[PDB]
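So the structure is just underneath, and the comments pick up after that.
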Amino acid sequence: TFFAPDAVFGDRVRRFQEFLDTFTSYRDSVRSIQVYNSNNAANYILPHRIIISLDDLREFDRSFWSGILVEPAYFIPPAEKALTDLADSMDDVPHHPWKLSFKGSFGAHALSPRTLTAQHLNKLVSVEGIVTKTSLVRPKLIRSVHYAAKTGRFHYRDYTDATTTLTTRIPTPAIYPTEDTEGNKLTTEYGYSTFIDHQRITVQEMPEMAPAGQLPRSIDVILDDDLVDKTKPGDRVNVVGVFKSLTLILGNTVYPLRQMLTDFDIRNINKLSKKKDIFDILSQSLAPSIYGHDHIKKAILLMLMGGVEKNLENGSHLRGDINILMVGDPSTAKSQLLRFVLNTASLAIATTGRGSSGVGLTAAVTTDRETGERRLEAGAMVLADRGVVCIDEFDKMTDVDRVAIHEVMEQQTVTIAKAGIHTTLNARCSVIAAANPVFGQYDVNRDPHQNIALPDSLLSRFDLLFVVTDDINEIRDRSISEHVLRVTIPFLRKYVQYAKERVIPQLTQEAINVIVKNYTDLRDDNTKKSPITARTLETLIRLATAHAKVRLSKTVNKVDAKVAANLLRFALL
Amino acid sequence: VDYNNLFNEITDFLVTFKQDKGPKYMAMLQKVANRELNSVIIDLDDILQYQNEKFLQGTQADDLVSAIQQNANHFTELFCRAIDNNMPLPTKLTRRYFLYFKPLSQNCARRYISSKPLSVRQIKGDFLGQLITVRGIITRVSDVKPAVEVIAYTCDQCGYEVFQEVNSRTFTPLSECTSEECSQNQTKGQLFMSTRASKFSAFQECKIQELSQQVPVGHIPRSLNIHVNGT
Amino acid sequence: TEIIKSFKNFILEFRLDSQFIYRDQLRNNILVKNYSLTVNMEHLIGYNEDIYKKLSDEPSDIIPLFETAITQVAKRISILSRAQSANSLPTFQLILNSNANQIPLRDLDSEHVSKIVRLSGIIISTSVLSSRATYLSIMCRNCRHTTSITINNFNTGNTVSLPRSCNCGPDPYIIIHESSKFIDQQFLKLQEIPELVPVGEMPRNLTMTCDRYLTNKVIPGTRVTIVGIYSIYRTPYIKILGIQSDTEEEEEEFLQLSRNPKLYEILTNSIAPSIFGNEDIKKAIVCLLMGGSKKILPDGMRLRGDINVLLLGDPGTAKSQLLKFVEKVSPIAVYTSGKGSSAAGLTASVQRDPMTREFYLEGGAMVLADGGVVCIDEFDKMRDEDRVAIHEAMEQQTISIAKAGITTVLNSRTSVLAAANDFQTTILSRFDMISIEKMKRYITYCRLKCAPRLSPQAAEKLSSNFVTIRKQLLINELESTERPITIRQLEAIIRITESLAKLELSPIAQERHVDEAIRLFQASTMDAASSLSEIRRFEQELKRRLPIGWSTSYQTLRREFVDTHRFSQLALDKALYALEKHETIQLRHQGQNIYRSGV
């Protein structure tokens with residue numbers, strides 16, 4: 001500014017001017033920005049930034065590309081000076097800075113935040129993950145305008161941050177002025193004083209790419225005025241910034257947004273797609289350490305593969321997730337099945353159901369003295385957005401989390417309004433609840449409603465309620481000892497993810513009538529043993545679709561509704 | 001932006017009004033000189049009509065409506081002295097009145113923007129200092145309380161009563177004497193406060209809430225704080 | 001300069017299995033930008049005697065010369081690799097591990113200071129990842145002059161200091177925070193193994209400084225072998241430069257003792273010198289060390305091998321004297337108590353680093369017992385924040401922790417040997433049972449070497465025993481005694497048989513071990529042995545008696561049940577907790593009001 005520019009600034013500003021003269025894709029874009037602003041001013045805004053495609057910068061200039069990648073403090077500046085000069089030259093009407101943004105592949109600069117260390121400080125870092133906290137929007141002080149009243153005129157003195165500079169200039173403070181020259185009181189005016197707002201968000205690594213079992217490492221992003229309305233907790237994000245250490249990143253570009261598949265594994269899953277004996281052996285091959293319970297793991301197989309997640313036009317979305325509650329005597333392997341479903345799914349989060357430090361799983365409030373304010377902590381269900389969560393000891397879970405899962409069940413989301421924030425989050429996850437009775441034991445002669453120790457709304461929320469009995473019987477109990485005294489794990493994961501990514505099933509007339517007949521025949525159970533609701537209609541075709549996608553057919557069949565009715569007869573009677 | 005000609009425009013506006021007794025602003029000054037009212041309401045419609053009268057006669061407009069809309073806190077302390085420069089004689093710190101503003105409607109906006117119905121989600125951050133018209137329900141209100149503006153201190157040694165101006169929520173008592181007689185003296189005698197000569201204001205805080213159909217899909221109606229003073 | 005060429009020849013000329021081991025490792029670490037490499041001390045002592053003795057005597061002046069030679073060859077590797085497909089290089093920090101010696105913490109003396117030192121221990125704390133500098137631009141505030149200072153390996157009276165003068169007077173310098181590089185560093189604490197520490201004094205500790213490439217590579221609470229420099233800041237401290245972690249006559253006499261047929265019997269006649277009686281408690285204590293048959297199934301759902309044993313009774317009878325023998329006999333075990341102890345805790349403690357009040361963690365006996373057993377006393381005195389952790393670790397071995405910044409699942413192969421005097425279900429359900437150096441060597445060799453199994457010929461007796469106990473205790477269970485019998489106890493019986501067949505160092509099991517296993521299990525069942533009606537009572541009461549419930553609380557039930565002679569306070573609160581718990585939300589409501597409303 002005040003210093004004389006050398007050839008080290010002039011050469012870089014003429015190289016960026018030559019790159020902008022070669023590629024008119026940013027010049028017509030900033031002309032579109034200006035004509036949109038002129039049309040809105042004529043009717044009476046966009047936050048003045050142009051995303052630059054990095055693929056045109058590698059083949060045009062290798063040294064400029066290398067200088068951007070190793071010294072952005074000496075390379076970003078002159079490029080934004082060229083952009084402001086191009087914005088002044090492209091406009092010819094009378095009468096603010098302009099910023100930049102990048103996109104594309106980075107190579108070794110794109111990395112996990114747990115691997116982000118003290119190396120490559122000055123170089124720009126692209127890092128993806130999940131956000132945990134989003135602070136309160138706070139306006140700062142820049143250019144306050146003061147009015148001296150006895151002589152009647154305006155004064156103005158501006159301030160400077162020590163981060164928003166991406167480079168170097170002399171730094172020093174200045175007292176917020178309270179007395180003009182010689183000495184007569186003067187008043188403040190905030191009508192014209194700018195209040196650039198800033199934000200401070202936290203982002204850690206994603207649970208699917210990280211080596212799960214370890215601790216997540218989070219970093220802080222300081223945010224400007226422009227991009228303050230595009231951040232919310234619970235979403236997968238990819239930030240692009242500069243790792244400055246006065247350690248934080250000066251995030252300029254934010255983009256809101258796993259086994260490898262070969263061509264030999266696709267031949268094996270295409271070979272196993274037309275045999276009609278696949279489902280039973282795939283349900284039997286998940287846990288060989290647990291004797292019996294075939295239909296329960298058949299429903300667990302249909303549960304971990306998923307649904308369809310149908311989004312209606314101009315209306316609310318439809319629930320694709322399925323939910324399973326399992327009750328019975330505490331003698332069997334209900335606590336041993338959660339470790340298997342946690343270690344064999346795509347991504348899964350297991351909680352004990354009692355012991356959450358916050359208000360539950362979904363979130364918690366915290367105070368920070370850094371900002372001197374209150375931030376949000378995301379404990380669980382907001383991390384897994386497409387996977388599964390497992391809660392054992394469901395009866396020990398309090399009413400606050402029960403009210404929370406009453407709302408996020410069919411809703412498939414959540415909402416929070418708190419001191420200084422109001423928002424709604426989306427989280428379509430699937431729950432696996434395991435409970436125990438309050439009497440300790442249960443037999444067939446006791447009634448099946450009071451033994452559950454849960455309200456009727458929670459029985460209506462959960463789709464499949466599986467009762468496991470363990471009365472002592474000498475005939476069946478003879479082979480458990482030799483069975484526990486005596487297809488694979490990396491194949492079903494690839495099977496489930498290929499079915500989840502490629503094939504979406506649709507309905508046919510052959511499977512609508514049989515499920516209509518089954519729903520109308522059960523709507524019998526109301527007079528004999530269990531209430532049937534409208535939500536159950538939806539869950540009776542979800543499972544069918546499931547089976548139809550287990551066989552990966554493009555549409556459903558009648559046998560999918562038949563195996564769903566067989567699962568219903570086992571879990572209801 | 002200049003103040004030397006805009007203040008002349010402000011003091012020329014209040015004496016040359018015939019569009020809506022006679023010169024109504026001078027009649028309102030006669031009414032405040034008769035001590036019957038304490039509130040001054042300034043509209044932008046009279047400003048627009050005076051601007052039209054000045055623009056149709058070939059004179060320079062030097063726009064007020066594009067300057068009142070930004071930094072009205074400087075304008076409420078700057079135009080107040082222009083009102084204070086001329087008052088009629090009565091027939092029946094020294095601010096007898098209270099100055100307030102009101103914007104122009106959409107009917108005066110289509111007939112040759114500044115007053116749009118704004119949401120609290122439509123605040124963006126950068127509107128801190130613009131006049132805004134917010135629509136919403138009111139859930140939280142507080143009681144009327146007297147907030148001081150200037151603290152009056154009296155002395156028995158010199159007699160010169162001093163007045164300090166507070167701006168924040170809190171302040172400190174100026175026990176040290178800053179008069180024009182105690183500077184050239186060895187003695188620095190005690191000062192006392194006056195709750196009668198000090199100017200107060202009827203302060204009240206309120207929480208405006210976001211309208212129900214104006215909130216987006218899934219979002220919750222967040223609040224905002226409004227600090228009112230006077231009448 | 002000759003040492004530069006010698007280290008470069010050691011990097012580009014060392015051969016092992018007809019291949020270079022440092023060149024490809026440097027290329028692979030440069031290609032992922034790790035800025036580190038693993039060198040071994042055995043390779044350089046096998047290569048040059050002019051390097052290792054000088055490294056052991058003076059490491060502080062030869063190590064950064066080796067570091068700058070590493071960066072000098074790394075610059076050439078980077079410019080020849082960048083030109084093939086698709087500036088500023090930091091000083092490459094080297095890590096160096098070895099296993100030539102393992103000196104204890106008590107052998108540290110005034111001699112060999114600032115030399116190389118390698119020792120083992122347990123990391124108790126690594127809470128802070130503070131910041132330092134590696135390259136900093138400095139400027140003045142008076143004559144507008146700037147420069148820069150660089151440091152590479154020196155990270156309280158040291159080299160790092162600002163210049164007093166460039167007149168500008170004393171200290172006119174301002175650090176240009178816009179152009180620097182930050183070198184993270186850590187302050188860690190290490191203590192000696194508590195299984196071998198004298199009884200008269202607590203175990204001492206040591207402080208260490210950890211650099212940049214090995215940051216957050218060590219979880220606090222494991223068997224960590226650290227090699228560095230024993231420097232002095234008087235007080236000693238350790239500069240870490242390398243990290244790693246987890247007599248034939250003895251085996252001859254152990255093989256001679258293993259051939260004795262009455263070996264089990266003399267072992268039991270040897271674990272109880274003054275304990276009168278209790279052979280079934282002694283065999284269950286000596287059989288709960290290894291656990292059982294750890295089997296890694298190909299489906300991933302492996303089975304747990306360790307078991308649980310619980311002591312109960314009156315004070316005395318060596319409830320805390322046999323625990324000292326199991327603390328000094330077993331491979332990895334540490335003595336603790338209920339709700340921690342004096343300046344030590346079983347649960348993961350958390351408190352303030354007193355320097356500027358920092359929050360950090362104190363590993364108890366739960367993280368430090370990785371791969372062994374844990375042994376505690378006073379099970380009734382447990383805090384609620386530690387009970388949930390031990391409740392999950394006694395059945396799942398994993399302990400989960402999650403708080404500000406640290407989220408982790410600690411592996412805890414920890415069997416429990418507790419002693420004692422909603423608690424009823426955790427006592428009766430989570431517990432399965434209610435020379436010396438040569439013995440410890442045989443126990444370690446058996447725990448690492450073999451992986452036994454079971455024959456069906458001896459498994460049919462277990463099936464017949466299970467069928468008979470389920471057919472015989474059902475008479476007592478349908479008679480509303482309400483005390484049990486599970487498949488978890490059968491799996492514990494299987495683990496007990498695997499431990500008994502494992503003690504003779506055999507991979508097969510026969511009836512000889514299961515006949516002692518059913519005799520061991522029957523004492524636990526004898527100790528363990530010694531809704532329509534209750535809900536008819538409670539429900540009919542509420543429903544047809546006092547709907548408001550007012551006037552009908554703990555008094556009125558005390559009357560009715562008192563006058564019906566069926567009340568036990570445990571039974572009362574049991575039916576009630578059942579009602580609140582069956583979510584009688586009226587029982588919820590009454591609990592909320594009438595309960596401490598009282599009547």
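Residue numbers in this text run from 1 along the chain shown.
Cβ from N, Cα, C; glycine included.
Mapped onto three states, the DSSP output places C:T317 (ATP binding site) in coil. Under the heading ATP binding site, Swiss-Prot lists C:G313, C:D314, C:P315, C:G316, C:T317, C:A318, C:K319, C:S320, citing sequence analysis as support.
Here the residue is the original one, but Swiss-Prot notes a mutagenesis experiment at this spot, C:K319 to A (Swiss-Prot position 422): Loss of MCM2-7 complex helicase activity. Note: C:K319 (mutagenesis position) has non-local neighbours C:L311, C:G313, C:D377, C:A419, i.e. same-chain residues 6+ apart with C-beta under 8 A of its own C-beta.
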Query - Extra residues within 8 Å (Cβ to Cβ centroid of C:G313, C:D314, C:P315, C:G316, C:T317, C:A318, C:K319, C:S320), ATP - result: C:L311, C:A419
Query raised in the report: Counting only residues 6+ apart in the same chain, whose Cβ is under 8 Å from the Cβ of C:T317 (ATP binding site)?
Result: C:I275, C:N278
Query raised in the report: Among the binding-site residues listed here, C:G313, C:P315, C:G316, which has the most company in the form of other Cβ atoms within 10 Å of its Cβ?
Result: C:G313
Query raised in the report: So for C:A318 (ATP binding site), how many other CB atoms are inside 10 Å of its CB?
Result: 20
Query raised in the report: Across all chains shown, how many C-beta atoms besides its own are within 10 angstroms of the C-beta of C:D314 (ATP binding site)?
Result: 7
